[PDB]
Protein chains: 2
Amino acid sequence: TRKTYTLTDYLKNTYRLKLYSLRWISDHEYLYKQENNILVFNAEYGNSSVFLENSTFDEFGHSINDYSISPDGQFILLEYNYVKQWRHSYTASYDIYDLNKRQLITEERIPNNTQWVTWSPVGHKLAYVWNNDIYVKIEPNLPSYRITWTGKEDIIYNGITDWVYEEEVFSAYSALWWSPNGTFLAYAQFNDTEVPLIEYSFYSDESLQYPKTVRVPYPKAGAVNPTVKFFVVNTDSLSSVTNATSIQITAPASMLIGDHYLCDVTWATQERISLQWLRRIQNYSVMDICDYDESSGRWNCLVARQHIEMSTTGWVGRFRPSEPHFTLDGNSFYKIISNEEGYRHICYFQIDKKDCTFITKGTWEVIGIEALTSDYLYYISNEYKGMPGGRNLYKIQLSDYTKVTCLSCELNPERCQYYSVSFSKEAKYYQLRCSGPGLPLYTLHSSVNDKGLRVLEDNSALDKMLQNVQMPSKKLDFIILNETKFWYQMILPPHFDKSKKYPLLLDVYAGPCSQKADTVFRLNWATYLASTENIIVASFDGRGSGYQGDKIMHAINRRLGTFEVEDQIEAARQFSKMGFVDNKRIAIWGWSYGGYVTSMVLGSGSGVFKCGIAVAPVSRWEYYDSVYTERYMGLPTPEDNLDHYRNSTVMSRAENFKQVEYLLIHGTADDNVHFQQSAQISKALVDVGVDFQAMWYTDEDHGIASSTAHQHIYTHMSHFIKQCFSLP
Amino acid sequence: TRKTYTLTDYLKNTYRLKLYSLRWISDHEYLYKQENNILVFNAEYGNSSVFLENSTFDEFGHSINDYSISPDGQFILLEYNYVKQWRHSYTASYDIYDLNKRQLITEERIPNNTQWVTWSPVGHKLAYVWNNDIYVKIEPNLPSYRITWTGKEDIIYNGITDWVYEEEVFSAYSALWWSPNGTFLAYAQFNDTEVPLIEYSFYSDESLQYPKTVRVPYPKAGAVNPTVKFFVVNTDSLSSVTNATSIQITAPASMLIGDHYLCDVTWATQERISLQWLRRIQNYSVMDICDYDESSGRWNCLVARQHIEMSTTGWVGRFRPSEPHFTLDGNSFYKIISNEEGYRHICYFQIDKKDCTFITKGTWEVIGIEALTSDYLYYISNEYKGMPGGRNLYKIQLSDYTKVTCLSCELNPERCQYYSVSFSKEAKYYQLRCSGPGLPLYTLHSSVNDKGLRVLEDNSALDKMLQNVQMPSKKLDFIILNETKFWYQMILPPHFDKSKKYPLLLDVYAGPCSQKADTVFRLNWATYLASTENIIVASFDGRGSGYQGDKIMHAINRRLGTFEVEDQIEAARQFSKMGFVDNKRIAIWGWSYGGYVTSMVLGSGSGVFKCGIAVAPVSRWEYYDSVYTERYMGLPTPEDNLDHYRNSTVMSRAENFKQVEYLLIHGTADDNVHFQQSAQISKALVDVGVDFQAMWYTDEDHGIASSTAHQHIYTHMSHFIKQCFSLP
Ligand SMILES: *[C@@H]1O[C@H](CO)[C@@H](O[C@@H]2O[C@H](CO)[C@@H](O)[C@H](O)[C@H]2NC(C)=O)[C@H](O)[C@H]1NC(C)=O
Ligand SMILES: *[C@@H]1O[C@H](CO)[C@@H](O[C@@H]2O[C@H](CO)[C@@H](O)[C@H](O)[C@H]2NC(C)=O)[C@H](O)[C@H]1NC(C)=O
Ligand SMILES: *[C@@H]1O[C@H](CO)[C@@H](O[C@@H]2O[C@H](CO)[C@@H](O)[C@H](O)[C@H]2NC(C)=O)[C@H](O)[C@H]1NC(C)=O
Ligand SMILES: *[C@@H]1O[C@H](CO)[C@@H](O[C@@H]2O[C@H](CO)[C@@H](O)[C@H](O)[C@H]2NC(C)=O)[C@H](O)[C@H]1NC(C)=O
Ligand SMILES: *[C@@H]1O[C@H](CO)[C@@H](O[C@@H]2O[C@H](CO)[C@@H](O)[C@H](O)[C@H]2NC(C)=O)[C@H](O)[C@H]1NC(C)=O
Ligand SMILES: *[C@@H]1O[C@H](CO)[C@@H](O[C@@H]2O[C@H](CO)[C@@H](O)[C@H](O)[C@H]2NC(C)=O)[C@H](O)[C@H]1NC(C)=O
Ligand SMILES: *[C@@H]1O[C@H](CO)[C@@H](O[C@@H]2O[C@H](CO)[C@@H](O)[C@H](O)[C@H]2NC(C)=O)[C@H](O)[C@H]1NC(C)=O
Ligand SMILES: *[C@@H]1O[C@H](CO)[C@@H](O[C@H]2O[C@H](CO)[C@@H](O)[C@H](O)[C@H]2NC(C)=O)[C@H](O)[C@H]1NC(C)=O
Ligand SMILES: *[C@@H]1O[C@H](CO)[C@@H](O[C@H]2O[C@H](CO)[C@@H](O)[C@H](O)[C@H]2NC(C)=O)[C@H](O)[C@H]1NC(C)=O
Ligand SMILES: N[C@H]1Cn2c(nc3cnccc32)C[C@@H]1c1cc(F)c(F)cc1F
Ligand SMILES: N[C@H]1Cn2c(nc3cnccc32)C[C@@H]1c1cc(F)c(F)cc1F
Ligand SMILES: *[C@@H]1O[C@H](CO)[C@@H](O)[C@H](O)[C@H]1NC(C)=O
Ligand SMILES: *[C@@H]1O[C@H](CO)[C@@H](O)[C@H](O)[C@H]1NC(C)=O
Ligand SMILES: *[C@@H]1O[C@H](CO)[C@@H](O)[C@H](O)[C@H]1NC(C)=O
Ligand SMILES: *[C@H]1O[C@H](CO)[C@@H](O)[C@H](O)[C@H]1NC(C)=O
Ligand code: NA
């Protein structure tokens, strides 16, 4: 009798997915790490050489966290002393190694505690941020040029984002953008002077006698937001003038009338940059397209080139307005936008014409534009088989939009329904990454004839291992509610018997534009629960969920904590109707937005769920950050949406928790969903005399991701679910 | 069949103990609040009159928290807008009502947010502290004289204590001391300039968008302490034109050489004050006796009148050097000190002689000196029947120390073995308060022939109610360890059957000088556990416990977390061998110091305990306050006691928790034992992969005493214990 997939299997990673992470360094070569060597591969033929021997930095004296080769291949940037900050931010030390001289550079070193560093896109210039100011090095061994003097910790951020811009706008710490050949350096400056601070304790190692108070500028909903300015400096002038001028590009008048955000920066040509701005009320966005004026040294944005993007039903974009993809001449661009039927499709714009032309259409959506050549646009969508949870690569002929080829659909239709892609520098080659429903499969292809060159990684090692394991299966299907298809997945125990009644765990996220029903292969907690504990683990994408049109996505506009919550309850009712679910043993759990929905469900009075677990939940929208929250909720003012902000809190449902078993879990150093949010849930439950289970994680953040804390939380939750389901 | 004492009975106070809280106002009369009316009683005859009608303040407009009648009976101070601070500190608003003219004083009112107020001991002067400064009013309707001008929040404290002096030295917020007839006002001034601050979050009501950070000057072990100065002001020579002159009395040279504390202030006569100072290494204390010089207006403390009190085996005093009790002329005094056998007895001192004479002796201790006349000294001791956990009132004939009379031992030997006492102004009368083993009993007596005048309150109402309840019993007894007796108590289930096996919960405190085995009648959580759940609740007084001599008490000197922890394990081991204890079901619990011991016991690897609960535990001594911790531990420096500080932590025992069920509980707003302490425990257990149960209480402090949190904690703990013991 084959073993099952156990909790220790999951926690110890005994069954490991192999990846194939390559780095394109040109149109036909990529870098690959094998046995701590860096190998260079020829894409066409598959032959390789040692780029950098594993032993090169044995006497470096530091463990190297990561590396970055300069575009011209002359230098390598070595990252060490890595210290994580938020989701994307960190600080580190850096050395530069001269590849031709086979020597480490010892003069004019990048300082310690550097916040961000990037090569220019061509050559070997560097820009870096240190103590919140921008510096540029033209040559790796030569003195830096200081670009800004206003940097001030927690106050003025030059070339890097503050907390909210990092998390909600740019999904990145970096706020600088080199022009295509590296002449210009564009950057944003954030001013957080009047932004309130979140403060929480950090306990550190037990040696620390007094806890530290962490203080972060963080605008909660309706609070004072950071302000932003945008600048461009000519780096080619740096060695000729004592103090090169950063030229400001100001937001349009339609943005300056009130609070606003900078939400996109994309260079079009060597002398043309596009910027998108978003009103604090996030249903109106403006793109400016700005040209360098050689005679004046200024940047001018013609109103004839300004593009408006607005929504009447919701916010703009999935999580932000989409990025433009410019044709080589910079005179036109492609952008994903919601069409008249509410489906996101590719629109083609001339820079000085306001009406665009849709080049794709249908009741499905484009997920991303991946590459653009003179003859073809390459994009990912969920068109194939009308499955919103599948992903395939397509190629559209620019001279003939009727000519659309699916590049991945039929490669291995049984094994592979969810692709992402990695193109070489001028799209001569592409790596396809299949992530399910079978084992991930990595392959290489030539763009010239769309032929498969070779399999890079097929996970045959893991396949072999898993043959000895009673693995669960996955069902992906839909139910019809109010004449609309809503998709669900079930992780089903091995030897699933439809004539039996199984306990069911509803695994919930359900945030706006979320997707929890898909074709991705996962080895996770659900695998164990199904394989070992014979629990069905289900997920459902109801109103508010993504990739299915605006009618579904915008259904929760200004009304978080309503339809997406009800639809999870209704999903559980529907799963009972299916006949293989023990109605006495239905649980629900979720993390983050999923913790909020879980708590709302457990507090609803539905009687459907026996028990549930919320991990790091939102409990009240006024506690969460402005950019994310206001996107869906508008402002917490009597004139806008305060009534709904107050009506959608977990705390107001406290009395209903008498009907359920609840486990509430939060990390004490969560900078994102503050521990405050669960502190207020627990206090409300205490106040109405409701017993529940609790667990804090000392010094853990929103990920609760440290090795020991990760193992501890899943161990704790497993005991809780098993007790609830009367499982020995 | 009759009901049991249930968890709801404990939580809703179904069975209430009656008290008789009186306030002596003279040698012959006392005040007693009855039906919200203040009555005055004649002690000799027990007749009364209405002193102040309940309805006098019907239109007052505020809920009155408390009252204080001036010593001359002419005024009543009305306390309202009460806002708690720490254990003893609070602020309030005050009004004064003139009892003769039947009117509120509206002129020159005491300000809002007053920190401390006190009548002079004679007449009706007032001293109050507001915004950290001292003010005096000679008449309730006249303007105040500002005494000090240096008061500064969290920095300079005039006439009030800082956090550590409040909690650890004076057990009071007040640092003001009127002379016996009100001529002089003595006060201390604390300076916390370089004391580090503990910082923690306070979440407040749900409406508060950003948590507040509370910051309290709090010296952890080894940290910079507050400094202190002492002053005396003449309140009879205050002027409206000139600022008051305060006369400083400086500490002796033997204190000024390093860190020290002011630990006692006791007026001897109208012109003589005593102070005791304590070294930061709390085994050396010095009393100065200081006399007013009418010609210089200075206070001189003759060196011939200095009294040194030191310890070679531990610290000085039970929790601080004891208070002196001066004779009428103030030329001599009585003080409890540890004799050559290490038992605390009354010593008689002449103000200018070095040697004192012990007037009591034996293998038992004096608990307190209660009254002094020219003929008798009245004291409480545990001499009777050699029971260290019993308390009785004695008088000793000052002309013949062989003549000692027990005044309470034989009044009701079965019901009453634990007394406290309240004497009238010149000891003409005394109220005895019996608190166990039977129901509390309040009686009034006259000193001249020790007549038992009358019964004030016999709790006969409660007795009648309890007849219909299956109440537990209490066994008080001893075990021998190493030729020494150590006392324990057991709360035994109703109808206790010594041929049955009961589960046993060990209820622990075990701090230095603690006593958990006594003759006191209590209605508490243990009553419920025994009465309803049939659990034996045991407590044991081992090494380090009080009231049994320094051999026992000082056994843990410089070594907290050693013998007192081992002795609890040994007691349980012994209990576990008794015929009526189920050795498979032994649990341990404690709060505060008891939570530390519980945690150290559970991390000991003993195997004796199935489960335990730690509430607000200390986890590492370097996290607790200086005055308490260093008293027992010295300084956490390599040259002193750092090594023992480092190996007496809960965290180092984390691995040993693998074979026990542990519930760890802590209030997030604990200003005393910081949440930090439990935060470091949880992290240690996570780090070794030990599962446990946790509960935080949002915004609760060391008491976890709000009505809702108190009910919630005891409900949660009851579930945990019942689960542990397999109880339905
Ligand atoms: C992969 O092999 C190719 C072709 O064999 C290498 O490219 C050149 O090969 C020819 C002879 O076949 C010679 O001119 C040189 O030896 C090679 N020049 C280069 C580019 O170094 C190529 O080197 C191989 N690629 C890798 C990354 O190992
Ligand atoms: C960041 O924004 C703040 C405003 O919040 C600017 O601070 C003000 O500067 C002016 C001078 O121009 C002063 O008169 C005000 O007193 C300041 N106000 C506040 C609230 O501090 C600040 O100059 C901005 N910094 C940068 C570099 O843009
Ligand atoms: C380089 O030029 C910038 C921009 O003119 C200078 O920044 C100004 O510095 C002065 C005085 O130090 C301030 O009053 C201005 O508010 C600053 N403006 C900006 C945009 O930051 C900078 O000081 C110059 N650096 C050098 C070396 O001269
Ligand atoms: C990168 O692009 C920039 C901007 O177009 C080039 O700089 C210009 O070069 C032209 C010559 O063709 C001159 O007319 C201008 O004076 C330059 N403009 C600026 C703003 O400096 C630059 O030469 C390009 N770099 C490379 C390596 O090709
Ligand atoms: C204590 O506080 C109250 C309220 O602030 C004071 O009451 C006065 O009367 C009303 C509200 O009851 C306010 O408008 C006034 O500002 C208050 N003060 C004045 C000027 O009379 C009260 O005075 C305060 N008590 C003292 C002694 O300061
Ligand atoms: C309380 O005691 C003080 C101090 O002994 C008394 O003040 C003294 O009174 C006598 C007059 O009888 C004067 O000769 C002294 O000069 C006073 N001394 C000081 C220090 O002021 C005071 O009279 C007593 N008051 C009461 C209420 O009995
Ligand atoms: C008060 O206690 C201290 C600490 O126990 C005693 O001072 C010395 O402490 C150091 C280590 O901290 C040791 O090296 C010495 O052995 C201690 N002194 C002795 C006993 O010689 C100090 O002696 C105590 N004071 C009194 C009055 O007994
Ligand atoms: C208790 O009883 C005595 C009488 O036995 C009360 O009477 C004394 O005081 C009264 C007013 O203060 C006078 O009216 C009496 O004349 C006086 N009697 C004597 C001679 O002592 C006394 O007040 C009573 N006490 C109380 C508090 O009511
Ligand atoms: C309270 O104590 C502080 C010392 O902690 C006193 O300040 C002194 O120490 C300062 C450094 O903090 C020195 O700069 C000064 O010499 C000294 N005094 C001054 C001017 O601050 C402080 O005076 C004390 N306050 C009172 C009222 O006694
Ligand atoms: N802060 C948000 C940022 N975010 C999220 N999805 C994204 C997709 N793309 C960009 C930013 C994105 C959820 C994420 C997020 C949402 C929450 F509601 C929450 F409680 C905690 C979170 F981390
Ligand atoms: N801070 C201490 C003050 N204290 C204690 N007993 C006393 C007796 N007399 C004066 C102060 C006294 C225990 C008390 C105390 C001791 C502790 F170890 C603890 F963790 C928490 C506490 F509150
Ligand atoms: C980084 O820090 C270390 C330790 O302080 C130091 O030796 C080294 O010189 C630093 N590097 C730079 C570039 O300053
Ligand atoms: C943006 O949203 C607000 C609130 O729903 C609305 O009043 C306004 O008309 C919207 N603007 C656009 C461009 O639709
Ligand atoms: C009293 O002292 C304070 C503080 O030093 C001062 O401001 C005030 O003017 C003084 N008053 C008189 C009457 O001297
Ligand atoms: C260098 O990498 C590893 C040591 O980290 C070693 O196993 C490997 O054999 C080396 N590379 C080569 C030349 O294969
Ligand atoms: Na009597």
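Residue numbering for chain A follows Swiss-Prot, covering 39-766 in order.
Note: Cβ is positioned from N, Cα and C throughout, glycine not excepted.
According to Swiss-Prot, the features are:
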- A:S630: active site, charge relay system (ACT_SITE)
- A:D708: active site, charge relay system (ACT_SITE)
- A:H740: active site, charge relay system (ACT_SITE)
- A:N85 to A: Does not inhibit dipeptidyl peptidase activity, interaction with ADA and homodimer formation (MUTAGEN)
- A:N92 to A: Does not inhibit dipeptidyl peptidase activity, interaction with ADA and homodimer formation (MUTAGEN)
- A:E205 to K: Inhibits dipeptidyl peptidase activity (MUTAGEN)
- A:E206 to L: Inhibits dipeptidyl peptidase activity (MUTAGEN)
- A:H750 to E: Inhibits strongly homodimerization, dipeptidyl peptidase activity, interaction with CARD11 and T-cell costimulation activity (MUTAGEN)
- A:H750 to A: Inhibits weakly homodimerization and dipeptidyl peptidase activity (MUTAGEN)
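A distance below 8 A between C-beta atoms marks none of the recorded positions from A:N85, A:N92, A:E206, A:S630, A:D708 as lying next to chain B. Working note on the recorded positions A:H740, A:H750: by count of other C-beta atoms within 10 Å of each C-beta, A:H750 ranks first.
Candidate mutagenesis positions: A:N85, A:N92, A:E205, A:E206. Nearest to A:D708 (active site, charge relay system) by Cα distance: A:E205. Using Cα positions, the member of the recorded positions A:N85, A:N92, A:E205, A:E206, A:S630 nearest to A:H740 (active site, charge relay system) is identified as A:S630.
For the recorded site, A:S630 (active site, charge relay system), the DSSP three-state label reads coil. Sparsest Cβ environment among the recorded positions A:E205, A:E206, A:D708 (other Cβ atoms counted within 10 Å): A:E206. The separation of A:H750 (mutagenesis position) from A:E205 (mutagenesis position), Cα to Cα, is 27 Å.
With a CB cut-off of under 6 A applied against ligand 7, none of the recorded positions A:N85, A:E206, A:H740 are retained. Within the set of recorded positions A:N85, A:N92, A:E206, A:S630, the entry lying nearest in space to A:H750 (mutagenesis position) is A:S630 (CA atoms). Neighbour count (other Cβ atoms within 10 Å of the Cβ, all protein chains): 19 for A:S630 (active site, charge relay system).
With a CB cut-off of under 6 A applied against ligand 15, the mutagenesis positions A:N85, A:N92, A:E205, A:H750 are reduced to A:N92.
There are 13 other CB atoms within 10 A of the CB of A:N92 (mutagenesis position), with all protein chains counted. Spacing of A:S630 (active site, charge relay system) relative to A:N85 (mutagenesis position) is 45 Å (Cα to Cα, whole number). Proximity to ligand 1 (Cβ under 6 Å from any of its atoms) holds for these mutagenesis positions out of A:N85, A:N92, A:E205: A:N85. Long-range Cβ proximity for A:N85 (mutagenesis position), meaning a same-chain Cβ under 8 A and a gap of 6 or more residues, is found for A:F79. In this structure, A:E205, A:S630 are the recorded positions from A:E205, A:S630, A:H750 whose C-beta falls under 6 Å of some atom of ligand 10. Taking only the Cα positions, the spacing between A:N92 (mutagenesis position) and A:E206 (mutagenesis position) is 38 angstrom.
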